Every structure is written in C-alpha cells, then in structure tokens.
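A quick write-up on the structure given underneath.
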Amino acid sequence: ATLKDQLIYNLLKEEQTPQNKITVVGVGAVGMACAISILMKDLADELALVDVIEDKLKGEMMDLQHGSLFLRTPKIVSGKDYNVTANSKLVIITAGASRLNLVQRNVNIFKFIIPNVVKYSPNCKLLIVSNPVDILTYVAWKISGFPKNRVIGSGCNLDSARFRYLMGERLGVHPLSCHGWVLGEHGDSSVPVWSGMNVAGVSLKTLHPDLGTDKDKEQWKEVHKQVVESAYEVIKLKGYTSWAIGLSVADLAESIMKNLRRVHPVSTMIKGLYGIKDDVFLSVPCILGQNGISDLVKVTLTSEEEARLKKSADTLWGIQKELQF
Amino acid sequence: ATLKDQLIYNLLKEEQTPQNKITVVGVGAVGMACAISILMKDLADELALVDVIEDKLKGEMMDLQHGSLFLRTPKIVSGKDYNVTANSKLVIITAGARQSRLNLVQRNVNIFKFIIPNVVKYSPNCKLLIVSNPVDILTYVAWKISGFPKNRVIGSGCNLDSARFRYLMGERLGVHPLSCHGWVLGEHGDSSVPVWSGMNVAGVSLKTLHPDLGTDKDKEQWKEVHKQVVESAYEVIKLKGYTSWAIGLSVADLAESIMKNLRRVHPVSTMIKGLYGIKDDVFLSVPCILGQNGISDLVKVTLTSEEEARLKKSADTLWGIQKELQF
Amino acid sequence: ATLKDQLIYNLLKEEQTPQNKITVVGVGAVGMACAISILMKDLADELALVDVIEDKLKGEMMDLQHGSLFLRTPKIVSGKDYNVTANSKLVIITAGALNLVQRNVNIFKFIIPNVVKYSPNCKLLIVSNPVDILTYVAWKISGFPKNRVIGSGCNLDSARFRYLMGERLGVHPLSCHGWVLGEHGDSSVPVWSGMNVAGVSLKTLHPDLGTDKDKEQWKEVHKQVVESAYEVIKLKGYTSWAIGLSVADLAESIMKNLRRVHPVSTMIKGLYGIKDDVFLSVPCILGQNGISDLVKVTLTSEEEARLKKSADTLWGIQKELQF
Amino acid sequence: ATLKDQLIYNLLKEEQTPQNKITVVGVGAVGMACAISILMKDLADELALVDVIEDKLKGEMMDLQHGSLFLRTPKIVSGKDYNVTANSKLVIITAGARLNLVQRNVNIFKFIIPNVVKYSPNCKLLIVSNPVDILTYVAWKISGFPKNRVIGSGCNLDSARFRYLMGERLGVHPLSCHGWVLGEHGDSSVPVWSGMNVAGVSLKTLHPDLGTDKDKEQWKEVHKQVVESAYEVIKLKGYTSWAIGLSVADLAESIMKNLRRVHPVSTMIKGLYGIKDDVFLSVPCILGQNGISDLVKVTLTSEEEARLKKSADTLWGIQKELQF
Ligand SMILES: NC(=O)c1ccc[n+]([C@@H]2O[C@H](COP(=O)([O-])OP(=O)(O)OC[C@H]3O[C@@H](n4cnc5c(N)ncnc54)[C@H](O)[C@@H]3O)[C@@H](O)[C@H]2O)c1
Ligand SMILES: NC(=O)c1ccc[n+]([C@@H]2O[C@H](COP(=O)([O-])OP(=O)(O)OC[C@H]3O[C@@H](n4cnc5c(N)ncnc54)[C@H](O)[C@@H]3O)[C@@H](O)[C@H]2O)c1
Ligand SMILES: NC(=O)c1ccc[n+]([C@@H]2O[C@H](COP(=O)([O-])OP(=O)(O)OC[C@H]3O[C@@H](n4cnc5c(N)ncnc54)[C@H](O)[C@@H]3O)[C@@H](O)[C@H]2O)c1
Ligand SMILES: NC(=O)c1ccc[n+]([C@@H]2O[C@H](COP(=O)([O-])OP(=O)(O)OC[C@H]3O[C@@H](n4cnc5c(N)ncnc54)[C@H](O)[C@@H]3O)[C@@H](O)[C@H]2O)c1
Ligand SMILES: O=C1O[C@@](c2ccccc2)(c2ccccc2O)CC(O)=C1Sc1ccccc1Cl
Ligand SMILES: O=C1O[C@@](c2ccccc2)(c2ccccc2O)CC(O)=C1Sc1ccccc1Cl
Ligand SMILES: O=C1O[C@@](c2ccccc2)(c2ccccc2O)CC(O)=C1Sc1ccccc1Cl
C-alpha cells in the first residue's frame, strides 16, 4: 500500500471524454492571451496548447499549470502532436507567419494544421484569429470541409471593441452602454455603420445627420480612423497586440461554449449578400452558440456602405482565386 | 451644441477619487500578468501602470484599454510620473530586470531608492506588495525606505512556491490543488522549507499515515515534490525565458484578500523578528492573515528542529546581506 | 494563554471604517433576493440588514452567515438599530406595507432620517412601491442632492421587455436592446424607436411596430411586460428573483463606478414639458456619485404625452402627502 | 416574411440539446435557493424545474426567466412531466416535507426517482431532502444507479457552519479554517478534532483538551452550535435556505466542472469502520464529472469510529422497515 492507496479508496477508474475542451493553436502573445482569458473565465474543463516551437510550448504549459490553485480548469495539456487536442468543442487558431507571399505562407501553415485538427476533433468549431483573418477563415473552411456555421473568423470583433472604447471615452459612458458596429473586412478597410451608433437606443446619426461624413463639424470619422491608428500605434509602441485580442476572443468563446446566442461582429461567408457572389468571408453581426454561427443579422446599409463591402469581396476573391491548396 | 450635449444632460461635474485603486510598478512579463489577472478578477475601479520605458508603458496601457468592453475596471492610466498612482489602496512592485544574487540586490535596491519614496508621496496609506527579487530582501528594503508599519509591507514570498507545491501534490494524488493542503515557508526560492507536518487532504496528515514522508528513507520519494518546486522554476526559465502566468495569478489572489478584507491566510513574507530564535530585522514567509490593513496577524507554525534550523540559517544569511546595505 | 493567542500573533487590532459597505432595509422576499444577488456578485465587503421584525431579521442574517465559506463578503451584520448601517456607500430600501402610498410614507418617515444619521454621504436606491413616488419621498425626507437618490424604476420593466424580445427573436436578451421608460409598472412607456439588434432599428424595418394595427402584435411584448408581473403575483404570491438580480445590476454600476446606462427613476422636472418635482425613469449614467448624467431620449408626441400624464398623476398624489 | 425573418437570416435550423443541463426537483425555499445560486455561478446551459404544485412552479420559472438579462443560462424550463428533465447531467432532489417524516418522503421518492432515471439514466443524483442520509440510500435502491452517481448533500453544510464558527472564534476567514464534520447529517454528526487546523497547524496538538469536557474554552460547543443553529434558524425564520443553496451550488460546481475537490457528502460507507449495512454517511469524497470517484479514508479515533458505527446501526434500523 502506497500513501495514495492508504489515503484514498477508489470507487471507479472509468475516466470519461472531456466535455468542455478548448484547444489553442499557436502559443505566441495572442494565443497565450487567449489562453489566460479563457482560463480566468472558467469556459473549459480541459485546455490544450499546440505549437511547433517545443521548448516554448512546454514552458507556457507548465507556467499555466503552476497557477492551477487559482483556476477552475483541472487539466492543461500541450504537445506538438494533435492527439493532445482530441475531442475539442472549440479550436482557436492563432498560428501564422512582399505580402501576397505572406498569404500563401499562412495557407501553407493551414494545410498542415487544419487536417490534423479535423482528424482529432471532427465535430469542433473553428475560430480563426490568424491574419489576414477573412482570407484565412475561407482557407480553414476550404481545407476543413466544415459547414459554414462551424468556421468563424475573429473578424471585426476587436475592431468594434476598440470603436466602442473610443466612443465611450468621447461620451464619458462605459463602452458596454455605447453601441456601434464596425463591419466588413477586418483591419484597414473596415466599415463603421454610422446609422447603428447609439446610446440607450438614441441614434447618434438621427441627432447629428452629418455624423461620419466630411461635413461633420466634430469629425466622428476620426473615431474609426483612430480604430486603425490605434492598432498601428500599439505595434509601434510594444511590438505586438495581445491583451485586447485575448479578451475579445474569450468573449466569443463564452458565447459558443455556453450557447448564449449573443450577437457578435465576426467573419462569416457573406455570399448572396450585398450583391456579392464569390466565396468570401466578411464580418456581419452573427448569432453565436454551440453550433457556431447559426444566424446573421441583415444590417440595412447605405449604397456607399454596400459598395465598400463589395470592393472588399472583389479584392478578397482576387487573392483567393490565385491561392494554391 | 455638441453631439454629446444633445445626447447627454449633466447633473454634476464633481470629480471624485478612486475607491479601490491598484498600481502596478514595472510592466514586464510579471507586472502585466499581474495586471490582466487583477483586471479579470474585478478587484479595482482604477488601474495605474508605471515603468521607465515610456513607449512599452503606453502600448501596454492602450492594449488593456482596448479590452475595456470585456472588463469592469472603468479607468486604466499610465505614466513615468507617479502622479498617476495617487490614492492607490495597493501598490505592487514588479520592477527591475529579471536576474549574481548580491549584484541583483545591489541594482534592485538602487531602483527601490527611487520607486518607494514616489509611491509613498502619492499613496501614503497604501499597502505595498513586493514581488521583485530577491523578494525577502527587497521586502525589507521597501519597509526600511518607506517607513511604513510592518502590516503594510508584504512580500510575495512563498505564495508561488506553495501554489507550485500544491499543484504537484494534487498531480500525485489525483485531487484538485484547492483540496491538497501544504505550506512551503521561509526564504522564497532555492532555500524554501516544506513543512511536512502540515501536508494533508481533508485534515488527514500525510506524515502521520506515512512517517518516512520527506525523509531519505521514503520509498515513494515525496521529498522530490519540494525539490520539483525548485526544479520547476528553473525549467520554466529554460523553456520560455521567464515566469509570468503563475506569479500573476498568485499575486491576484493576494490582492483579492487585501482589497476585499478577506482575512484569508497566505504564505507571504513578513518581518519575522521574534520567532524561531531570530533576533534580526529579516522578512521570511510564514502564514499571514491578509486583509484591508495588510498583514494584521501571523500564524505561529510548530517546526521541527531541522525546519527551524533552515529558517534560522536563511535569517542569518539575509541579515548578513542587509546589515551592509547603505540607505 | 488562549488557543487563539497560541496559534496567532497579532500585529495590530485596529479596525478600519468599512470601505465598500451595502445596507438592505427590509428582509422580505425582495430584500433577501437583493442580498443574495449582491453577495454572489462580490459587490460589498460588509453587508448590513435592517428590519422591524427582529426574529426574522436575525434568522436571515444567520442563514447567510452560515454560507460564508462560499462567499467573499467577510462581514454580515443586522439589527433593528441603524447603528449597524453606519458608513454604508449604498443603502437599498425595500421595506413597505391613496391609502397605501401614505402608509409607505409613514414607514419612510422613520427609515430615512435613521439612514441619513449613520450614512450621511450614501447613495439611496429605492425599491419599495410605488417606486417613483417613494423615491421622491426619500429625496424630500433625506435632503440629499438628486444625484444620490435613485429609484429602481423601470430597470426591471426593461429587463422583462428584453427577455420577451429575445424569446421572440431567438437571441439572448443582452443583444436585444429596448427601453421602457416613465412610470414603473402599469403606465410605463415602451420606446419603439430604440428597439434594435446590432444597431438595426425594428421600427424602421416594421413601421407598424408598437401600433394596434400591427399584424405581428409587437405591442403585446410591452403588454406582457405588465401582464407578466400580475401573472407572477397570481402564481407564486410575490416577485423576488428578477427584482433581486436587477437591483444587483444597479449596485454593481454604483459600487464599481462603471458609468453604464440604466433606466432608473430620477427627478425629471425640466424635461418633456414636465414642470413638477416628479421622478420617472429615463436612461441614466450610474457611478460612484449615483446619477451623474441622463440620456435625452427623443420621444414621439404620444410618448411625451404618456410621460406628462404620469407626471400629473404622480404629482396629484404627491402634493396631498403629509411628511 | 415576419420581422424576425426581415431582421435575421437563418443559416441552419439544426436544433440542439443542452450540453450542461441541471434539474432541480422541488421549488420550495431550498430548491429555489439551489437554483438562484446555480444560476449566479454559470454552471448550466439549461435549468429545468419540477414540482407537483403547478402554479408555484410556473411562477418561480417566470420569475427566474425575467432576470435572464443578468444571467448566462439561456433556457429555463419547468413542468410536472419529467420529459422537461431529459438528458440532465445533474438532478438535485429537494422535494418533500420539512418515523413518519421518513416514510412520507420515501413515498414521494417512489414517484420521483423512477421518473428521473427514465429521462436521465446517466445523471448524477444529488439528494438534499431530509433525512438526507436515509433518502440517499432510498434513491440509490430505487434508481439502481452505481453508488458513485448517488450523492447526498450530507455534512457539506454542517462543515461549512463549523468553519464559519471556527472562523469567528479565531478571527480568520472560513476558507482558511479547516475542520471536518462527518457521519450523519444533523444531531449525531461527528466533529473530527484531529483534523482541525489553520495553515496545517493542528489545534488538537496545540490544545490537547480540544473537544473534551475538560476544555476551558469549550470547543465542543462549537460542534453543538452546528447541530443547534439549524433549529435556531428554523425557529427565527421558519426554514433554512440560503446556506444550503450555497453549499449545493458548491457541490454542483465540482461535479459540473470535474474539479475533483474533496467535500464531505453522504456516500455508501459499508466496508469502513466495521460497518456492514448498506448505509450512507458523510466522509470526505472526491467529486467530479462521474460523481463520487473516490473517498478519503480519514483516520478516526476509537470513539469516532464507535460514533459512526452507532449511526450506521440506527439508520439501518429505520431502513430495514421501510417499504419500497
Ligand atoms: N484578427 C485579429 O484581430 C488579430 C489581432 C492580433 C493578431 N492577429 C494574428 O495572430 C497571429 C499571431 O500573432 P502573434 O502576435 O501571437 O504572433 P507570434 O509570432 O508571436 O506567434 C505565432 C505563433 O504561431 C506559431 N506557429 C507558426 N507556425 C505554426 C504551426 N504550423 N503550427 C503551430 N504553431 C505555429 C509560432 O511558432 C508562434 O508561436 C498573427 O497572424 C497575427 O496577425 C490577428
Ligand atoms: N517572488 C516571486 O515569486 C516571483 C516570481 C517571478 C518573478 N519575480 C520577479 O519579478 C521581477 C520582474 O520580472 P519580469 O520577468 O517581469 O522582469 P522584466 O525585465 O520582464 O520587467 C521588468 C520591468 O521593470 C521595469 N523597470 C526597470 N526599472 C524600473 C524603475 N526604476 N521603475 C519602474 N520600472 C522599472 C522594466 O523596464 C521592465 O519593464 C523580477 O525581479 C523577477 O525575479 C518574483
Ligand atoms: N420597484 C420594483 O420593481 C419592485 C418589484 C417587487 C417589489 N417591489 C416592492 O418591494 C416592497 C417589498 O416587497 P416584498 O415582496 O419583499 O414585501 P414583504 O412584505 O415580503 O417584505 C417587506 C419587509 O418590509 C419590512 N418593513 C416594514 N416596515 C418596516 C420598517 N419601518 N423598517 C424596516 N423594515 C420594515 C417588513 O417587516 C418586511 O420584512 C414592496 O413595496 C413591493 O411592492 C418593487
Ligand atoms: N440537507 C440539508 O442540509 C438541508 C437543509 C434544508 C432543508 N433540507 C430539506 O429540504 C427539503 C425541503 O425543504 P423546503 O424548505 O424547500 O420545503 P418546501 O416545503 O418549501 O418545499 C418542498 C417542495 O417539494 C415539493 N414536492 C412535494 N412533493 C413533491 C413531488 N412528489 N414531486 C415534486 N415536488 C414535490 C413541494 O410541492 C414543495 O414545493 C426538506 O426535506 C428539508 O428538510 C435539507
Ligand atoms: O492590432 C492589430 O495588430 C496587428 C496589425 C496588423 C496591421 C496593422 C496594424 C496592426 C499586428 C501586426 C503585427 C504584429 C502583431 C499584430 O497583432 C494585427 C491586427 O489585425 C490588429 S487589429 C487591427 C489592425 C488594423 C486596423 C484595425 C484593427 Cl482593429
Ligand atoms: O520561477 C521563478 O523564476 C525566477 C527564478 C529565480 C531563481 C531560480 C529559479 C527561477 C526567474 C529567473 C529568471 C528570470 C525570470 C524569473 O521569474 C524568479 C523566481 O523567484 C521564481 S519562483 C522560484 C524560484 C526558485 C525556486 C522555487 C521557486 Cl517557487
Ligand atoms: O412584478 C411586480 O410585482 C408587484 C406588482 C405590483 C403591481 C402590479 C403587478 C405586480 C408585486 C405585487 C404584490 C406583491 C409583490 C410584488 O412584487 C410589484 C412590482 O412593482 C412588480 S414589477 C411590475 C408591476 C406591474 C407592471 C409591470 C411591472 Cl414590470
């Protein structure tokens, strides 16, 4: 009799499949920020990390494990082999590297990652964070063979969060109570939907018809410009962004894992909307839950706003048709 | 009229002061992990960040602000000037480049000579939580420089050591670390002392069940659990370069007890003069009751002759270094 | 020496004045639901309970205290005497019985000066019905500036509305936005123009929204907000859980200085052609100083007229009250 | 096309089943305290309520539903028919009256338990209804479940009360005051003095008279207060609810999140302490997604073993006469 056998009488050895498992692929700054935020929100009963850099992977794993006393996630695993990811409800991909090469190089990474993920978690939802996110969501969708509902791109979720932060600073109101949607292509070409911006259901555009135009005395257009300038500025200042993307991703994870059916601006296949007929992924408000994107909101856009999304779809398809699978 | 004034009618513009403000000094890997953990536990109404590297400081500030939608800490500020830290309840020092030990002391004392008086100037009534290494020496140093009473100068101490210990114990037993109790005390790091007599699950003493526990005669080598606390630490540095997540979680747990006045007991570093035959002004980890006045009480653990000798030895070495420090 | 002194060496005995204290007055179904909700949200470092029924009060305190292991609120106290409430940041009034209003006024004549004596700088949050009138009564008796006297108002009404909207749309209520303003309860006003998902206006899509001639009868969503409350009283005898949760949401914003916007009852003279000292719900920014700002909702003529009629009705009652 | 269709484009209508459903049976003071505590802890994606009083059930359901904006449990259902409870991970039984006390809750359980097993054959059963140790045996007998999936709330609350009182005496948070009350829930529970400690410092070693009549500080009265304060609370407010609700939600947390934390709950103790009868008593158990996977073999003094054994004989004496 060992000490363990002297202290503890076992009733059954029958270990079960983990029921609420999340995997993060890529343990760089983004991936780890996603990991810590997911752990502090108690979303998973098992977390798996994967990367190609083996020492860094083990170290990050152990560092999380050593905080186990302060968490409610009883099993943290990692490995280069995707067997550690088996039976994940949700797999978050943050792995990634002129700049048309860059796309094909991340496609090449995805050619390896995606089939391994699918092999071990055929029923998972895929959440793509890697950039350029809209293209890479299409790539994951294409390589995986999943229905469109199970391939979600982070998209404009962070863009909108920044927008609401900035709006909140201008109005002196918590971002939670400042509503506004940045849609379309993540990053420099995103579209701020001025018609939807509100506090307490009071449309800013109705109060201030010049809102978001060049005639706007207060230049609210700057808020959206600042959304892009902020991201360049953070990179210039600290070298990367981590905390904000980690938090926005944990929020998406919460909706999926808990089947909340909250509405988030994420990247989904928008074929058949806004005059678009190519297989491209762009952000619109989506209902997120246990089967992923079940529904999307049909935002009423101005002709200018539809045109901007159309141009994005055309540019995105232009790149995609040239990619090698 | 501006859009804001059309939308919003102001009842008053009295600018008041934060009620539950926390400052983190040094926004490296440790400091920023501390920050995210504190933010995700809703412990503060204002978070202030200080560092000497101005671009890194701003970028970190901005990156947290951008996650505001997902948090309930409405104000995050930063700056090189300590005026951003005014009226903090709790100030956490994680400053100084990560790591000989005497040369580490030397450079972190010099940093503290600048940091601590600026913290005291703006937050005279704060609790100071020292994380920077060597943590026991630097807790003494903060207490000497600040002039604060003993209760308000807390060193992270063996809080992480004990958490690592409990993780490892839980792994061998198949029990959650929360339900595996055991205390690593004394000097943080290489010379810490595992108190075998206190190790238990459900009040069942492991040492009583297994008298060889922690001795060289133990066939299950439970002494390796404490050795693995030490080895774990070196291994994480080898693998990723630094520790961040575990220390950040451990610090947020201490902040929780202090901000919410919980009077929970934690292994942290406090002025141990008067215990264990120790007559010098040294800080070492014992179990301390933490609350809104910091360390209000400490637990008097019965130690074996050997365990007591190790604390005494640490106290002798630490006082040997400290007596030569120039203030 | 005692076991305590053998185990524990004390560094200092000194006790601070409470830093994040909440008081709930009235330990009925509403008061206790507010209490449990506040406790499970870790909003207070000290909770005080006050009621006139001493056995009930003691029993409720002990039951909560016996749950201390599972909570992070280390001091829970109670008493008939308001000395237990000293230095509260937030005092929540849920105690209660033209007859009924005056009976609650009489209760408030005892309660409010006692609250003020022991927490002169607190925010008051009034839950007791009829809430809009009794928030006015607390304001008058206390002598507090209007920013520190807040009525639970239409926070619950709006939460119900968002629950019903969410059910109809297949969307979580958090993403279903819509505001019920004005007088709490029967005479509340659903603001159809603000009802939206993701910034998409339902009224703009569906102009019949909120009219009697609406084929989908979306007006019934607001009627069911009123019908819901009567049904719950019919079926179980009182409402508690929803109101408790709604009050804790308000407390969170105040105690954490969030500056979120909530539909709560505030002194509305100077808006919407209202010229009397009446409290009605509009969207208000809530924080450490209570209500610092309000949102000026653009109302239709019919919406405005409903608020004005409530104002006249409330004031018609209030002018008759003896203090 | 409705407004819903005008607003929302549906990608798929593939309907789903909950992944983390919990059922509470009985919506009285205890049941609803369990429910609100479970809801505020985000343990379930679906909560089902069952009771025989139809208006009360509907009204309590509605009341919780109305606070949905402030919760993260997207569906609350209720019903008289146990089809509303299908595929529950965890079913908490709090129904029954607050020799006669036992046989009447037994009769309730003859209806309830088969109905639960029918719709959720793989669930963990958590029994709260009193007398909890007896009704846990009854649930186990009727269900045919393996013993790991039938758990009584047992002495989780007694130990929580003990730790509260200990904490008040020492000036330490109950979380940091360790002490186990085992055996029978209620009058005959056993305080394990040898395990009582702060920071692993044994109070019995520091204070040898701890738990004896010779004790000048009368620590034995702390355990007496645990036994009593329940009667005290019933006398003052009519029932207990909040503490039990909090304790049940703590157990539910460990089950639903597979935490493998140790709690004192009622389990089959035949084979321990010389006990031979099919009796349930509280010992410390490791709780996770398979219910009680393991138990801690506390080392008891001869007096302590004698006390548990006496309880086992008493309970069996009642149980042998019950008719199923
Ligand atoms: N959508 C958004 O809003 C959002 C915001 C920030 C970052 N991103 C993206 O996240 C990605 C990563 O960001 P980062 O800062 O952590 O970069 P990083 O370089 O620090 O980390 C990337 C990690 O991916 C790993 N990796 C590379 N190939 C891999 C493979 N085949 N399998 C497993 N792991 C592999 C790398 O080793 C590295 O650890 C980038 O594409 C970045 O653009 C997008
Ligand atoms: N006690 C424990 O259990 C525990 C565990 C891990 C780390 N630590 C310690 O925490 C400290 C920090 O670790 P790290 O990895 O974050 O180091 P780091 O180098 O990543 O960061 C240090 C930060 O301190 C800043 N800094 C330097 N001088 C400063 C000054 N005068 N004022 C303000 N800020 C200043 C640096 O610019 C830098 O941003 C180290 O001493 C490390 O050993 C202790
Ligand atoms: N504003 C809202 O949305 C909301 C919703 C529900 C209830 N309410 C109101 O909450 C109030 C109470 O609801 P309830 O169901 O808990 O009623 P209750 O009758 O169950 O409990 C009321 C408590 O008030 C206490 N009380 C009476 N006089 C007192 C005094 N002078 N000092 C201290 N306490 C005193 C009683 O003793 C009792 O415990 C009612 O006015 C009710 O209408 C409003
Ligand atoms: N284990 C503990 O530590 C602990 C603490 C408190 C109470 N309890 C017990 O919990 C039980 C309930 O306490 P309470 O205060 O909630 O009682 P209660 O009277 O308020 O509620 C009991 C509910 O059970 C319902 N019920 C009765 N028969 C039913 C059936 N066949 N099917 C479904 N529901 C049925 C009743 O309608 C009622 O709603 C009692 O046995 C009490 O002793 C145990
Ligand atoms: O903030 C971000 O950081 C990155 C970026 C990309 C392109 C331009 C600026 C920043 C980045 C660059 C290099 C290394 C790490 C990074 O995370 C990646 C990225 O998508 C964002 S978010 C963003 C970016 C541009 C505009 C608006 C928004 Cl909301
Ligand atoms: O884990 C830690 O990391 C550091 C360390 C110090 C000395 C020996 C090993 C590690 C470290 C070194 C370099 C860079 C960054 C670091 O955080 C600092 C530190 O105190 C710890 S904790 C620890 C250390 C040694 C033994 C047992 C424990 Cl629990
Ligand atoms: O839901 C409520 O319950 C009470 C009520 C008051 C007046 C009419 C119906 C119900 C009630 C009655 C009796 C006993 C206890 C109670 O809480 C009190 C009350 O304000 C509400 S909220 C409400 C009430 C009416 C319409 C719409 C709404 Cl949103």
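Residues displayed in chain C correspond, in order, to Swiss-Prot positions 2-98, 107-332.
Looks like X-ray crystallography, 2.0 Å, at least that's what the header says.
Placement of Cβ uses the backbone N, Cα and C atoms for every residue, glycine included.
Quoted from Swiss-Prot for the published mutagenesis C:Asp56 to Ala: Abolishes interaction with MP31. Under DSSP, C:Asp56 (mutagenesis position) is assigned to a helix (H, G or I) in the three-state scheme. Contacts of C:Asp56 (mutagenesis position) defined by a Cβ separation under 8 A and a same-chain sequence distance of 6+ are given as none.
Per Swiss-Prot, active site, proton acceptor is recorded for C:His193. Around C:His193 (active site, proton acceptor), the C-beta neighbours below 8 angstroms that are at least 6 residues distant in the chain are C:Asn138, C:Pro139, C:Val140, C:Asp141, C:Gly160, C:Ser161, C:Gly162, C:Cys163, C:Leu165, C:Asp166, C:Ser274, C:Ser290.
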How long is the Cα to Cα distance in Å for the two residues, C:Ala98 and C:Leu107, that sit at each end of the 8 unmodelled positions?
-> 13
Taking DSSP three-state, what's C:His193 (active site, proton acceptor) in: helix, strand or coil?
-> coil
